[PDB]
Amino acid sequence: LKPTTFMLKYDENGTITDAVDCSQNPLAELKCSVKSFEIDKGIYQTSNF
Amino acid sequence: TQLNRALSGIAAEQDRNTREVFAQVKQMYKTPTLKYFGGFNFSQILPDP
Ligand SMILES: *[C@@H]1O[C@H](CO)[C@@H](O[C@@H]2O[C@H](CO)[C@@H](O[C@@H]3O[C@H](CO)[C@@H](O)[C@H](O[C@H]4O[C@H](CO)[C@@H](O)[C@H](O)[C@@H]4O)[C@@H]3O)[C@H](O)[C@H]2NC(C)=O)[C@H](O)[C@H]1NC(C)=O
Ligand SMILES: *[C@@H]1O[C@H](CO)[C@@H](O[C@@H]2O[C@H](CO)[C@@H](O)[C@H](O)[C@H]2NC(C)=O)[C@H](O)[C@H]1NC(C)=O
């Protein structure tokens, strides 16, 4: 197990349907950035280095 | 991160102002080789090639 960051998706019944590692790859921080699985075309400011 | 949006909200909207003023043309037009029209002299207004 590692102490890292997850985004969780719950249904209307309270059941986990989906999740995304917020430390996996640079796309996946962006889904954690805007709080959306679906993301429009554009340029998006994410976290510093 | 709230401070990052507030500057990036400005920095894009500051970039939007420059497009609306200048680029009101669809078409780039070449500078004519005649910088002298009917007695009027446009040399200090057009760029020199
Ligand atoms: C519209 O007005 C503009 C003024 O903004 C004018 O542009 C400039 O005019 C002068 C004079 O006609 C040009 O200067 C010439 O450039 C050549 C380049 O080698 C010089 O050698 C010339 O100098 C000789 O002649 C002078 C007097 O005749 C002497 O003082 C000198 O020692 C030399 O003997 C001459 O000065 C200048 O080049 C233009 N500017 C540009 C960017 O071209 C323009 O001519 C006017 N429009 C028209 C259609 O005339
Ligand atoms: C969430 O739970 C509800 C029950 O409250 C499920 O709704 C039922 O689903 C069955 C089969 O799909 C239907 O026959 C019933 O008519 C539904 N009942 C109601 C009240 O809607 C629902 O399917 C669950 N959500 C998911 C994604 O399965």
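In chain A, numbers come from Swiss-Prot; the residues present are 257-305, in order.
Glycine too: its Cβ is placed from the backbone N, Cα and C atoms.
Listed in sequence order, A:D277, A:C278, A:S279, A:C288 are the same-chain residues at least 6 apart in sequence whose CB falls under 8 Å from the CB of A:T261 (variant position). Under the heading of natural variants, Swiss-Prot lists A:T261 to K and annotates it as follows: In strain: Isolate SZ3.
Classification of A:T261 (variant position) by DSSP places it in coil, neither helical nor stranded.
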